[PDB]
Amino acid sequence: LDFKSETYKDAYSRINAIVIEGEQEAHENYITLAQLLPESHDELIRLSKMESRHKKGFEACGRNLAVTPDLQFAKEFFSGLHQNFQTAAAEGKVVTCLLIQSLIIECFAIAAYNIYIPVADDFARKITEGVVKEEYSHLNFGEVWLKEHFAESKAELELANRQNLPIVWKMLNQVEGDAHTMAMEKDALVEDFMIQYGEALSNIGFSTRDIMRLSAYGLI
Ligand SMILES: CCCCCCCCCC[N+](C)(C)[O-]
Ligand SMILES: CCCCCCCCCC[N+](C)(C)[O-]
Ligand SMILES: CCCCCCCCCC[N+](C)(C)[O-]
């Protein structure tokens, strides 16, 4: 890998933008979640602040490689999940919000980490390991909550899955080339995503049967 090649830098501008914009949506989503869940406000605002600081780290990685982020590309990439989150929040559908932020986005991030980290540039490897270590000293707020409210949240979780899991496959196709340029394979990302998401769904309470069903709706 030539971290100074135009071709790397081109792909980085989109890929690093995605992580930057994702941290921004994470910050905003946690505040909206604090508002949907007033009894948990203090905790969620504390998480919001971590995600803002992490965004700064990722901004420094782009600066380190003299690349400016393609924020429009990043916004487009998140658009379908952003719009579904906003709609759900406006309807008070906190379960759907939590699926989007805490399952989909979360699992997408762990998988991205899992695939990116062995092929990262030094400066970014350091920053990213830092961020992930900090993240992993926490439990996943929405997984914990959904597990706690599983039986009553089950129908909305399935709708939310039907509506959002397909968007993930779209997101992955959009970055197949950039991922390859950065020595990350789409198939690898798909596999690791499905692993993190299945494991999260099982943890919150879904059966193997439910997981297979939720997966099948993932394919249309
Ligand atoms: C699957 C699309 C997202 C993959 C991006 C994962 C790599 C994290 C990169 C963060 N950064 C570019 C600052 O190093
Ligand atoms: C590369 C796609 C992921 C974008 C980065 C967003 C990370 C926010 C994760 C926050 N979390 C789910 C732990 O609360
Ligand atoms: C690609 C950079 C993404 C940052 C790492 C993703 C956050 C890990 C989530 C773990 N959690 C906080 C829920 O335990």
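By Swiss-Prot numbering, chain A shows 11-230, in order.
Structure method, as recorded: X-ray crystallography, 2.0 Å.
Backbone N, Cα and C define each Cβ position, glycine as well.
Per Swiss-Prot, the features are:
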BINDING   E33, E61, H64  Fe cation 1 binding site
BINDING   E61, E116, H148  Fe cation 2 binding site
MUTAGEN   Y123 to F  No detectable effect on alkane biosynthesis activity in vivo
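On the backbone, the CA of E116 (Fe cation 2 binding site) and the CA of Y123 (mutagenesis position) stand 11 Å apart.
Taking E33, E61, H64 as the candidate binding-site residues, the subset whose CB lies under 6 angstroms from any atom of ligand 3 is empty. Summary for the binding-site residues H64, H148: the Cβ-based neighbour count within 10 Å is maximal at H64.
Among the binding-site residues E33, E116, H148, the residues whose Cβ lies under 6 Å from any atom of ligand 2 are, in sequence order, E33, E116.
Other than the site residues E33, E61, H64, same-chain residues with C-beta atoms no more than 8 angstroms from the centre of those residues' C-beta atoms, the Fe cation 1 site, are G32, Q34, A36, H37, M60, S62, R63, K65, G67, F68, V141. Same-chain residues that are not part of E61, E116, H148 yet have a Cβ within 8 Å of the Cβ center of the Fe cation 2 site turn out to be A36, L57, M60, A119, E145, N150, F151. Distance between Cα atoms for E61 (Fe cation 1 binding site) and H148 (Fe cation 2 binding site): 13 Å, as a whole number.
Recorded residues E33 (Fe cation 1 binding site) and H148 (Fe cation 2 binding site) have their alpha carbons 16 Å apart, per Cα-Cα distance. On its own chain, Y123 (mutagenesis position) has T138, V142 as residues at least 6 apart in sequence with a Cβ closer than 8 Å to its own Cβ. Cα to Cα, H148 (Fe cation 2 binding site) and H64 (Fe cation 1 binding site) are separated by 14 Å.
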